[PDB]
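Student: This is the structure, below, for whatever I ask next.
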Amino acid sequence: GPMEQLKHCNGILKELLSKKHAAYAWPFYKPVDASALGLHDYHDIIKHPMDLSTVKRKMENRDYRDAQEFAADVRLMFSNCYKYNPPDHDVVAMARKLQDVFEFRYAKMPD
Ligand SMILES: O=c1cc(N2CCOCC2)oc2c(-c3ccc4c(c3)OCCO4)csc12
């Protein structure tokens, strides 16, 4: 049921935040600070920012009702990166590597 599937989601989230993936996960740890990065168009282009700390807070607060809602947020975070940046940018390469980790483990979701 949803509670058990959400445990698997929490396991994925913990893995994405773990040292094992830190070389390419680090940009996604916290909300994009557009002003600090000089990305003064970020909030005009990205209507729904997302990052792993926000996913974690939502999981901790039981905001996600099912695994599909969790997966939509994780995928939104990657999509924002693919939307904002040229496809050859280093941050896009990092997003793609982390999303591979996510999608292959999300596919192992139990019944
Ligand atoms: O979509 C993105 C685009 C950009 N940039 C900056 C680099 O050049 C291209 C435009 O950055 C990010 C980040 C990020 C980048 C650097 C950080 C960061 C976060 O948080 C902590 C300090 O350093 C995360 S998604 C994203």
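If you go along the chain as it appears here, the first residue is 1 and each next one adds 1.
Going by what the header records, the deposited coordinates were determined by X-ray crystallography, 1.3 Å.
A Cβ is built for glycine as well, from the same backbone N, Cα and C atoms used for every other residue.
Below, the features straight out of Swiss-Prot:
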MUTAGEN   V32 to A (Swiss-Prot position 376)  Abolished binding to histone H4 acetylated at 'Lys-12' (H4K12ac)
MUTAGEN   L37 to A (Swiss-Prot position 381)  Reduced binding to histone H4 acetylated at 'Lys-12' (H4K12ac)
MUTAGEN   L39 to A (Swiss-Prot position 383)  Reduced binding to histone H4 acetylated at 'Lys-12' (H4K12ac)
MUTAGEN   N85 to A (Swiss-Prot position 429)  Abolished binding to histone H4 acetylated at 'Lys-12' (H4K12ac)
Student: Would you mind ranking the mutagenesis positions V32, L39 by how many other Cβ atoms sit within 10 Å of each Cβ and giving me the lowest?
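Tutor: Selected from the mutagenesis positions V32, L39 on minimum Cβ neighbours within 10 Å: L39.
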Student: To the nearest whole angstrom, state the Cα distance for the pair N85 (mutagenesis position) and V32 (mutagenesis position).
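Tutor: Cα-Cα, rounded: 13 Å.
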Student: Distance check, please: Cα of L39 (mutagenesis position) against Cα of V32 (mutagenesis position), rounded to an integer number of angstrom.
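Tutor: Pair distance, Cα basis, whole Å: 9 Å.
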Student: Considering the mutagenesis positions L37, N85, which residue's Cβ sits among the greatest number of other Cβ atoms within 10 Å?
Tutor: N85
Student: Hey, does DSSP put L39 (mutagenesis position) in a helix, a strand, or just coil?
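Tutor: Coil, per DSSP.
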